[PDB]
Amino acid sequence: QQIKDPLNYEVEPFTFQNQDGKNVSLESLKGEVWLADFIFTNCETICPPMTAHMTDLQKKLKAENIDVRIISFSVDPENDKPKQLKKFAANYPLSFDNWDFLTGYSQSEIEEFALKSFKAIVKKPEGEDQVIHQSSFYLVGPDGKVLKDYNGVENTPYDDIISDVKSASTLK
Ligand SMILES: [Ca+2]
Ligand SMILES: [Ca+2]
Ligand SMILES: [Ca+2]
Ligand SMILES: [Ca+2]
Ligand SMILES: [Ca+2]
Ligand SMILES: [Ca+2]
Ligand SMILES: [Ca+2]
Ligand SMILES: [Ca+2]
């Protein structure tokens, strides 16, 4: 199975901090397939579904014994410190074993990283957000190129994403 019309976007170099305060870099992800999304922690009124979907994705990949990493980038890094990241994650039955939630950057940095790497327009919350616009899941290959995007908000094609993770792993 060969991966379709790959997006081939180049993820910019980065070093951010995870929920345990540990450095995570693009370089550190070299040779690994991974999945990426964009989240914020501060929502009383309806929280977006992305982390819930990603949680069920994480479970499905664990069940097929698939080597993958998961990265969630914060889009409100001023509020989302490593402790807030932990407390958010606590609302979900997810494992940190192959998932990092990242912060340690300004709003400007992440906005520009997201536009260059993923062609995504991210923004701060207005204290709330159902979802404003799409939000997508991205598949990144072992050499740091974005290969595919998927809808993380509704009707996530879990089986397609799993099949693409397996194919992106090939020949290594
Ligand atoms: Ca790097
Ligand atoms: Ca940095
Ligand atoms: Ca940093
Ligand atoms: Ca190096
Ligand atoms: Ca669920
Ligand atoms: Ca791995
Ligand atoms: Ca905020
Ligand atoms: Ca669903």
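Shown for chain A, in order and in Swiss-Prot numbering: 22-193.
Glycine too: its Cβ is placed from the backbone N, Cα and C atoms.
If you look up Swiss-Prot, you'll see 26-191 marked as domain 'Thioredoxin'.
Under DSSP, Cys64 (mutagenesis position) is assigned to coil, being neither helix nor strand in the three-state scheme. Looking at Swiss-Prot, you'll find the mutagenesis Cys64 to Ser noted as follows: Abolishes cytochrome c oxidase assembly.
Its Cβ placed at the centre, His154 (mutagenesis position) has 11 other Cβ atoms within 10 Å. Annotated Cu cation binding site per Swiss-Prot: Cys64, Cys68, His154, in sequence order.
For the mutagenesis of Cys68 to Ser, Swiss-Prot gives this note: Abolishes cytochrome c oxidase assembly. The structure shown keeps the original residue. Within the same chain, no residue at least 6 positions away in sequence has its Cβ under 8 Å from that of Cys68 (mutagenesis position).
In the three-state DSSP scheme, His154 (mutagenesis position) falls into the coil class. Among the mutagenesis entries in Swiss-Prot is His154 to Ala, noted as: Abolishes cytochrome c oxidase assembly.
When the Cα atoms are compared, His154 (mutagenesis position) and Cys64 (mutagenesis position) turn out to be 17 Å apart. A simple way to gauge crowding: the CB of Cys64 (mutagenesis position) has 16 other CB atoms within 10 angstroms, across all the protein chains here. Not one of the mutagenesis positions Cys64, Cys68, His154 has a CB under 6 Å from ligand 8.
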